[PDB]
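Please read the structure below before turning to the comments.
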Amino acid sequence: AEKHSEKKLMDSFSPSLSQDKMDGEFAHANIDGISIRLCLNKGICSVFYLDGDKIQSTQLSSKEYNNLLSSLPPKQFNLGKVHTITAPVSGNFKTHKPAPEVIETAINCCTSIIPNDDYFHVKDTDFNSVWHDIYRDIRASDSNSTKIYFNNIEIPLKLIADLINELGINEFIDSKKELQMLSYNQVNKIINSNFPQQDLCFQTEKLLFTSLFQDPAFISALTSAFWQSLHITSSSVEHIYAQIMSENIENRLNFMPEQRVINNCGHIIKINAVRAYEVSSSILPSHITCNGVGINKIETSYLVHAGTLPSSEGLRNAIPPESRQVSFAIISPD
């Protein structure tokens, strides 16, 4: 009851990039005349309530603030610190994979932006492995947590495999190759193979994916999302990532030296049209915490412009480090 309203606000919250935000403001929500601003000052979170001209505020304790963090939408905020979100399960050190609740929590949690002032330049090697990267990942998806969405619509994995296959992406395609785009005839085959249902909604989806799928910028957006080094955009990311892996290693040695632990649970990829595309590509490597098998959510978001060609040249030129935003979160079993 009171829970939908709550989750409906909260989603309303967006990162504050605005140049005219309050001091330390990292998020805002503007609801029908009212505005809420969330600010950090020396790591302390305050909430500002703007009803026209009133302006009241509240300073949150560390507890109330972590509660707030867990209820934010899965967006990239400038939190200035990689946080740990607790999932609703008790961990144990006798498992090889995160519990479903940890996976679920990781899928839906906000993350903290790693500032990229010292971003790397485009290199000739960028996106070299992209074709083999998507192949390997889709091949292993039938036991993955991999999910791919266009505009909040799950694209069935079998349909992705059929697409990637007819695009000629396999185990020996040649890294430098530029993908030839599928005819209307070709995609129409796959799409219809994977959408038997005749409902208006399925008919709309069939149409939607028929149009995308012939859009090279879309193919480029989808495939680029799987590049294994997509997120290495700066020394700063390197540094955070190293600190995180060190903590993973320490907890592993400390808590489950003998236990096997899977490395990664796959990609969560959300794609939206702006014709151009916004991509959010999250990788979910496992992360041992003091409670059990958790996840380190690393999310990269970027824009893919309308004329992008599906090749390593097309990709590294369309999606340079400077235009990717990288964010982190740790998700822990309770």
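The numbering of chain A matches Swiss-Prot: 53-326, 340-399, in order.
From the backbone N, Cα and C atoms, a Cβ is placed for every residue, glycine too.
These features come from Swiss-Prot:
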- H56 to Y: In plasmid pINV_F6_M1382 (VARIANT)
- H173 to P: In plasmid pINV_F6_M1382 (VARIANT)
- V239 to L: In plasmid pINV_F6_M1382 (VARIANT)
Rounded to the nearest angstrom, how far is the Cα of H173 (variant position) from the Cα of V239 (variant position)?
-> 36
Taking the Cβ of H56 (variant position) as reference, which residues of that chain separated by at least 6 in sequence fall under 8 Å from it?
-> none
Could you tell me how far apart, in whole Å, the Cα atoms of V326 and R340 are, given that 13 residues between them are missing from the model?
-> 7
Inside 10 Å of the Cβ of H173 (variant position), count up the other Cβ atoms and send me the figure.
-> 8
